[PDB]
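Q: One structure, as structure tokens, below. Some questions next.
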There are 2 protein chains.
Amino acid sequence: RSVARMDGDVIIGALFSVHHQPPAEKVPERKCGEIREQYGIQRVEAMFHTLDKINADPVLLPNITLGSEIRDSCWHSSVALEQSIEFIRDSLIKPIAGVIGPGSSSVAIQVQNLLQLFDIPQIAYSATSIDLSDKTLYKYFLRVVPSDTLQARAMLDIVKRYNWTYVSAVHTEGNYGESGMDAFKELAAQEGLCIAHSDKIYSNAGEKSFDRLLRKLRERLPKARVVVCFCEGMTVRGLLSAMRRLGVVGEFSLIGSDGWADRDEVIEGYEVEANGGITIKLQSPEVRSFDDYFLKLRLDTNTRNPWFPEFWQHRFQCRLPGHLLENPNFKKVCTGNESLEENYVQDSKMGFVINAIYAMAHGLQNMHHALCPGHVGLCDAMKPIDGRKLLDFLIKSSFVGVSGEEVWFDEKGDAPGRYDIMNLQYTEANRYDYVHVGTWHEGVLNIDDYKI
Amino acid sequence: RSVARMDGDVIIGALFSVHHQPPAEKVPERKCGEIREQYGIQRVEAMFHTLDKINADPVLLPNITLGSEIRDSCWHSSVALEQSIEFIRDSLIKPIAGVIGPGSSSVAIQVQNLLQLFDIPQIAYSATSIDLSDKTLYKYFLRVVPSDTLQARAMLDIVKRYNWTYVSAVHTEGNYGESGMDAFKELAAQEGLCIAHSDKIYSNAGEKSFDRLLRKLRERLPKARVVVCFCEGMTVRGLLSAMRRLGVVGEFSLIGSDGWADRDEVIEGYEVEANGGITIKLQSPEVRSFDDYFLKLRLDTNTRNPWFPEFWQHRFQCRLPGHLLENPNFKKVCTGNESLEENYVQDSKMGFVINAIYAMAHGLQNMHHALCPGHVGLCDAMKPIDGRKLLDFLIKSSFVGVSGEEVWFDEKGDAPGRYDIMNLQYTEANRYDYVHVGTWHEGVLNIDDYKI
Ligand SMILES: C[C@@](N)(C(=O)O)c1ccc(C(=O)O)cc1
Ligand SMILES: C[C@@](N)(C(=O)O)c1ccc(C(=O)O)cc1
């Protein structure tokens, strides 16, 4: 299984999802799925870029090149682990100083277990689950994204502003939905709120179960109107379906967690029984520096991304004349000229990534200053680099985000919360779209009442 | 780092302590200490033997040779993990079916985390800590030795027989002492007992801290006389010194956990302020079959124990003429004739080891019978060997011990308890010695009142 890699004085490891996960029965032999641009090639190319930017920089790590080892996680604990092994062992015998990723929280956990056995700092960028806050269990983990605790807090803070003294509650099964809700309900009593009805359900349960859900919900009115949905995307979708089936439309005000966010694939077709709701989404600004880089990527200049070729073909559905990385699903030829701009969309979570890395540099920068006073490069004290220590440095590290955000960690490795309040409405144009209306900057709730 | 290995159809892994742990500052580069006979070469040599006996047996695993991979643990989490890696990796790509050891509980925990990530069964023999009973955390662990929970139980049961309605309590710092005590204290209330005083202390704390401890203890009399010592050996020794210093002798009746047991190096010199106490010690009978084998080990015939040579030198303090494994600490020459019988002592925990192994075979035998009915060797269903399943079979396994004991595991992988009750007294001869007075066969307390 191929592996991205750049050389340097201090090597940072990374676990991005280059391909899709292995199908059901392919889990044993560990064969992954088709390549991914979104959660993959872009994540990878990003590393490199960010690394070039840091290394070229004259303030941060002056005379200490930064290198990296990028392995494919395949968004599955099994592969992620397989790789993670190579990481530690190559190390136990140039060694890894730290790891970025993996994406999924369920995974990140698995990875953290295998990583703390060798005292290796793991910074994440999308794994928000509420367990990763228990250091007594996940000591070496830390992320640049708020946990989901801060999700309930912000959703509640929303219900507060609109003086609603009576709501409903629905959540999906799994360590995501359960933890979040329980978290909210906890904020219910203490704050002074009453929960009319409440239920749960998997995202795959039959349409029947859904209808049943709607029923139990409707029966509680005209009091239980506001439905707090710490729900996975597909669960909300399934609810709207339940309304379209029962021919009823607009009987509640939805308020969903980020599982819903602004995902266009959750309301397609039901842009009606949905309209009006409010979604909480992780506030992650765009990033220009990265487009100017990526888009101008050529097929013969990208020599560090062993994947690119495979990807380039899948991305443009064409094949290369007798190339070790040729695809059998295409017939035409790649002019090696097609422009990556077409139908281009920047990974929603980019910012976090770049930052997670940058937080990994600063950890070192700050370690150097302390254990190598007067030294220009890496002093004996950091050869090798002590795991446990780099950890402190990391935590007690603070800096300016790549987009201008404030970055730091609490005592558990948790980052400050900062979301966006999305509202799905009919634009003055001619389409139902998610419109940015409010923000959440750490307990401070803002909303342009004139936008809702 | 060398590795003992024997070939076969199913390979069993093992983590014995061949050398001592790495010094304080040598922990980074992971260099261990001098070789060990007691906890090492004999443990290893044992493997081979036991394996030879099973393989030669006509009843157990018929036409399925058993092989093994023995790696040095150096009684330290760090090396043990390093090796544990090789195990899984060599496997993720002949693989290991299971793991025997490591020695220390503190370590076996560590090793258990890295081993359940790859569904690999670990059977222990000396790791009694009370945590290893939590499967929601250490699912893949199991041992042939009672936990320490049954230590308090049996210690209390002792205090019971002597109707004492008022005792004292002292315990050493560490997952050993704390958990044991608490465990006892838990049995205090429910049963109806009161604890006069109570304190704790590291085994290295200054003589001062010790004196202070004796003080706090003496001050509580003539009621707080019976001192329940769930203590590490050196802690007890330390107390006896505190008494010799303060010139006081015989003011309390000690009752110590196995940390003390019948260790001669705990009371040497203080054979006075110690006499009278009672220790709980693990019932592990001798084993002849192993002596007949070990003692007849020659330097040119032992080809599977890559260590032997090194060991042979340190064991007789002599060196071999220009040998890749020559020691610089000796001057004479090994006649290669010296008899291993001199000053020979059989590993006190032997029985357990052998049995751990035998319980590793019985797990497989039992798996074979079920998933390969009628097949003679290893049927397709066992190639490769599914970890998870080997687990069930193991647990649900039962058998006759190597010395005639009964062996089985409960629902959490715990083995039945069975200790000996030691009493330090002055034999009718002329010496203070530990005398076997009573037993503890699972809740049934026996003592020859005429021996105490
Ligand atoms: C459920 C999730 N909040 C978690 O497990 O942390 C999660 C959601 C979406 C994504 C994603 O598609 O990027 C990843 C993770
Ligand atoms: C700390 C210990 N009580 C445990 O981990 O259970 C322990 C102590 C000594 C030994 C030994 O050397 O035999 C084994 C284990």
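The numbers used for chain B are those of Swiss-Prot, and the residues that appear cover 36-128, 154-512, in sequence.
Each Cβ is built from the backbone N, Cα and C atoms, and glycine gets one as well.
Heads up, here are the entries from Swiss-Prot:
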MUTAGEN   B:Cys67 to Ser  Impairs protein folding and abolishes location at the cell surface
BINDING   B:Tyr74, B:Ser165, B:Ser186, B:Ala187, B:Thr188, B:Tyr236, B:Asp318, B:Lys409  L-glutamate binding site
MUTAGEN   B:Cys109 to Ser  Impairs protein folding and abolishes location at the cell surface
Q: Can you give me the Cα-Cα distance between B:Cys109 (mutagenesis position) and B:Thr188 (L-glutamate binding site) in Å, rounded to a whole number?
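A: Rounded to a whole number, the Cα-Cα distance is 19 Å.
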Q: For B:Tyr74 (L-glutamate binding site) and B:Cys67 (mutagenesis position), what Cα-Cα distance in Å is obtained after rounding to a whole number?
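A: Approximately 14 Å lies between the Cα of B:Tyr74 (L-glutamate binding site) and that of B:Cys67 (mutagenesis position).
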Q: In angstrom units, rounded to an integer, how far apart are the Cα atoms of B:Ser186 (L-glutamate binding site) and B:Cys67 (mutagenesis position)?
A: 21
Q: To see if you understand the setup: which same-chain residues, six or more apart in sequence, place their Cβ under 8 Å from that of B:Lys409 (L-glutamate binding site)?
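A: Spatial neighbours, sequence-distant, of B:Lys409 (L-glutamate binding site): B:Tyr185, B:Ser186, B:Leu342, B:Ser344.
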Q: Please work out which residue of B:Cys67, B:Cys109, B:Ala187 has the most C-beta neighbours within 10 angstroms of its C-beta, and give that one of the recorded positions.
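A: Per the Cβ count within 10 Å, the most buried is B:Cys109.
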Q: Please check each of the recorded positions B:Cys109, B:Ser165, B:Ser186, B:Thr188 and report the ones with a CB atom less than 6 Å from an atom of ligand 2, ordered along the sequence.
A: B:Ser165, B:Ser186, B:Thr188
Q: Find the shortest Cα-Cα separation between B:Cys67 (mutagenesis position) and the binding-site residues B:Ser165, B:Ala187, B:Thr188, B:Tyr236, B:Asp318, and name the residue that gives it.
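A: Nearest by Cα distance to B:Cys67 (mutagenesis position): B:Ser165.
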Q: Before the 25 missing residues sits B:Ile128, after them B:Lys154; how far apart are their C-alpha atoms, in Å?
A: 9
Q: Identify, in sequence order, the residues in the chain of B:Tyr236 (L-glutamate binding site) that are 6 or more apart from it along the sequence and have a CB within less than 8 Å of its CB; answer 'none' if there are none.
A: B:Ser165, B:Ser189, B:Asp208, B:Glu292, B:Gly319
Q: Translate the DSSP assignment of B:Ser165 (L-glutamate binding site) into the three-state scheme.
A: helix
Q: Using DSSP and three states only, what is B:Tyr236 (L-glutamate binding site)?
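A: It is coil.
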Q: At a 10 A cut-off on CB-CB distances, which of the binding-site residues B:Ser186, B:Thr188 has the highest count?
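A: Output for this query is B:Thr188.
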Q: Return the residues near B:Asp318 (L-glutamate binding site) by Cβ distance under 8 Å, restricted to its own chain and a separation of at least 6 in sequence.
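A: Sequence-distant Cβ neighbours: B:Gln211, B:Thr339, B:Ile340, B:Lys341, B:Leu342, B:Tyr479.
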Q: Could you tell me the maximum Cα-Cα distance in Å between the residues recorded as binding L-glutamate, namely B:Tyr74, B:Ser165, B:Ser186, B:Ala187, B:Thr188, B:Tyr236, B:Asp318, B:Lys409, rounded to a whole number?
A: 20
Q: Count the Cβ atoms, other than its own, that fall within 10 Å of the Cβ of B:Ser165 (L-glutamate binding site), considering every protein chain shown.
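A: I get 23 for this one.
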